[PDB]
Amino acid sequence: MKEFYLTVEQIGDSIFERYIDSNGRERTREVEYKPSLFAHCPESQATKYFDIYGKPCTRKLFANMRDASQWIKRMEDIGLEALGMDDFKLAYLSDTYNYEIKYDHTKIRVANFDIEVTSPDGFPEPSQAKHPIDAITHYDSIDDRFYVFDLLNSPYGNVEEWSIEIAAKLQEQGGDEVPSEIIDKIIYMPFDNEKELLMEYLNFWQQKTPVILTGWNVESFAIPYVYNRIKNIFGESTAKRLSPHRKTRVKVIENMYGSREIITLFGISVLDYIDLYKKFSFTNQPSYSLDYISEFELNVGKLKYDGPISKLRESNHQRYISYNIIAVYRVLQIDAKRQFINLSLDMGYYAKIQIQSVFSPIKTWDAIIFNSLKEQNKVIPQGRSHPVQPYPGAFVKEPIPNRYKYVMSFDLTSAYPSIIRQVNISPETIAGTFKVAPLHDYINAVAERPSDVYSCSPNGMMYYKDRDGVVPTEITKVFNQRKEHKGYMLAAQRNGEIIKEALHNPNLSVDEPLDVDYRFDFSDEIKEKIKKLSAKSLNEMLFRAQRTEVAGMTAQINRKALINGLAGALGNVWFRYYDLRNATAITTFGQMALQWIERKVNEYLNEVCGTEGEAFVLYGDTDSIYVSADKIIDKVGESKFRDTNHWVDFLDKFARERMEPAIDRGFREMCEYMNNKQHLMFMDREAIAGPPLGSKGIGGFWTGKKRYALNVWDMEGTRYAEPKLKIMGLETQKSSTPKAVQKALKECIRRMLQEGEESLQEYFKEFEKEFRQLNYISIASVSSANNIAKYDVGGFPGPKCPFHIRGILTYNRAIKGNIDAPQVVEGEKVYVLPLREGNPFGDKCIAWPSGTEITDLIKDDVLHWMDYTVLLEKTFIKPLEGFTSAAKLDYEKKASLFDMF
DNA sequence: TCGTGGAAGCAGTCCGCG
DNA sequence: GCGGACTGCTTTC
Ligand SMILES: [Ca+2]
Ligand SMILES: [Ca+2]
Ligand SMILES: [Ca+2]
Ligand SMILES: [Ca+2]
Ligand SMILES: [Ca+2]
């Protein structure tokens, strides 16, 4: 096999590298890597190295890395550019792996671990590490085993061994329901004392040294805790054995308000699953507890126990250990679904970076672009300092608030990346400027043509047309990967809908799910077999299709994010190729494209309808348009349609055969006007939306910018078995809105769009009547809580104190003098509830950590004093009043003359 | 919330508005 | 009560 790196570090003048050799063995080597950097030289001097602008460079070979670093400083002192890759380990990987890396995940040791620490005096601070570590479960991907290190004797209790037999039993038999599929993979080791536990853990770690290290909050909790605990007991030299090169560094992580410490383990790549999840999942959750996320992702019930976690070991050590094991497995289950480790390895090896650098799109792109340019003997520019400056972004049309019955949407495929490719926007392709007219003059095609030589953006920039820039070239490669995976995602999605249809008529039989590849549209033969399957087999096939869809979503959406991040990186001052001329060239061209095509679509439709000045485009945001299709439906007449699916077919065909060709002609003209390098503005139909045929549903509504709801029958070619709501911006989509309120508001919207005013009124009346029965957590608002200290004046709210912060201060007064009461953590999320006048908490609201029950100390009082009237008014009635007034609809029946009978 | 970008909505504070 | 200026938070692209 081809060799591939596992990890790489610079330690002084050595590169330390762990790698898989040509026989598939893990190896480690220290290399006295001599880096090269570059300086501009005279033309007369012959060379093969040129900067991205075509100016010649001399290569300077250094005796070691420290000499290279010192040279960069002196070049700054002198006032001259020091060119080349200044992150020497990236240069080392470029030299050592000068080919497309093919990696084999089965040879990469992925470790997933979790620790337990009993603490009677509140949260066990990792920087102090003053309490024993009393359990570690460490899953190893190469062994496929859960290694359980269990402390039997501690100053907080002596306990009996954990029983695998009880662990396996049902909760109803008094067991822990440790899943049967992992029971045989558990390797259980009990210890008489903590010192032996940890010494054995370190020996184990040396034998089975993680390459990728993950878990839940491992970077902020488990890793620093283990390191500092070992450090306190044995000294630093022993704690440093967690690094395969015996080197660690406390790293200070700064943000706007405050900072925290982590431990950098040289030669390990830590990918904390909480951070993977936050970056790659595209959710926003009200809580990031593993229990909460596990329930959300896997539909597994929360891990239940009696009493506080600080007494769980002593009261029920059996359950304590089982829950530590299950916690590790839950993360593995999330990853089996979401495949974020796979994504990380893919992108890391593609860019040739430390795998943990996948968290930084700037680092990722710097490496991709460096490797690309190096292949052509080109030399990257030095990074420079820039002051942060604001710059303009997208255009958003102000919609007229209203119901909108029939709607077709269209938007550009990978808009900003396509603009980069079309215009040829790159650091080295800048050809000059032209005199800009107002944007409006380009939109209406009255401005002078910018150039007859170069490719232009309406911000005044011109670009070469003779050759692609490195940014277009590399962005295209990832775009093509993205497109492949999106294809698999949409096929799986379409396949899912076939199974849902078939589930209407399941067969009374015993059979098996079909062995198929859900990434490809089902053949006719597969469709026929599906129609004969049992509900059991169908449901298993649906689950598998949906997992295939998720896998495709992860792969495509994060490649989309990476390429969009490159457009964004051009406006980040730390990026080697930062240039507001290029970032603004993209955004300003986008504003033009949207408004240009709005004008073309209105012109086209006014022509087919034989009108003038009518607005068919009702909305658009960045790269999208929403087109009213009422007149198109009315030209055929609603009476002529057999069913909903018939007019959906008709609109689909109209979009594909009339609108899209008009749109494409419109954009081809714009390409020629701007003299661009290649026409790549592809604006495909997204959604077909409307009410069910013959219903009194309104189909859709907008309340304002970034706030609308649509009843969609077809999305990017997926014809749904049941209509799906596309809701953007409304309270149903916000993590701050109470869970039960999201649900009720969504049902109000479904009724408005599908059934009509009367249905909406029936549901409102019932929700208003019953909502006081809802569980307090389900009707709590949610908010992130920053700057708690700034607004804390002797335990009471200071000037301008935010409502949620006030709630936290109320909570803190109510639990004062309790070391064991859950503390609200700066920067994390809280549930918030309003309190009625004259309550014992002495204020109008209270807040507590999200994803948790409020401590029993005060729960009963909170329940008694909860202000249901305020909660209803604020979170449900106010937003619903906004929806219905926009839609010209009443949520309460107005009186009429018929009342007099 | 360490980690690409800008646009823009709503809640709530403070306080004006005769 | 409603809005503007401002902060805080959140979402949509
Ligand atoms: Ca735990
Ligand atoms: Ca798009
Ligand atoms: Ca059937
Ligand atoms: Ca869009
Ligand atoms: Ca599309």
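Structure determined by X-ray crystallography, 1.9 Å.
From the backbone N, Cα and C atoms, a Cβ is placed for every residue, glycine too.
Features as listed in Swiss-Prot:
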type	residues	note
BINDING	A:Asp411, A:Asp623	Mg(2+) 3 binding site
BINDING	A:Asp411, A:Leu412, A:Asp623	Mg(2+) 4 binding site
MUTAGEN	A:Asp621 to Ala	Drastic decrease in the efficiency of incorporation of dGMP
MUTAGEN	A:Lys706 to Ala	Almost complete loss of polymerase activity
MUTAGEN	A:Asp714 to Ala	Complete loss of viral replication
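Structural mapping of features recorded in Swiss-Prot.
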| residue | record | contacts (Cβ under 8 Å, 6+ apart) |
| --- | --- | --- |
| A:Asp411 | Mg(2+) 3 binding site | A:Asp623, A:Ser624, A:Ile625, A:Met683, A:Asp684, A:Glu686 |
| A:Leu412 | Mg(2+) 4 binding site | A:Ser418, A:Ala593, A:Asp623, A:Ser624, A:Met681, A:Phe682, A:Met683 |
| A:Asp621 | mutagenesis position | A:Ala394, A:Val396, A:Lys397, A:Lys705, A:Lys706 |
| A:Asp714 | mutagenesis position | A:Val648, A:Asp652, A:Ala687, A:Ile688, A:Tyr720 |
Q | Contacting recorded positions for ligand 4, chosen from A:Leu412, A:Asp623, A:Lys706, A:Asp714 when the Cβ sits under 6 angstroms of any of its atoms | A | A:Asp623
(Q) Measuring Cβ to any atom of ligand 2 with a strict under-6 Å cutoff, which of the mutagenesis positions A:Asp621, A:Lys706, A:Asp714 qualify? (A) none
Q | Three-state secondary structure, which DSSP defines for A:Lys706 (mutagenesis position) | A | coil
Q) Here the recorded positions are A:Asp623, A:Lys706; which one has the lowest number of other Cβ atoms no more than 10 Å from its Cβ? A) A:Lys706
Q) Neighbourhood of the Mg(2+) 4 site (A:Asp411, A:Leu412, A:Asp623): other residues with Cβ within 8 Å of the Cβ centroid, in order? A) A:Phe410, A:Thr413, A:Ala415, A:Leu594, A:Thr622, A:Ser624, A:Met683
Q.
Given the recorded positions A:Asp411, A:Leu412, A:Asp621, A:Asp623, A:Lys706, A:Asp714, return the subset with CB under 6 A from an atom of ligand 1, ordered by sequence, or none if empty.
A. none
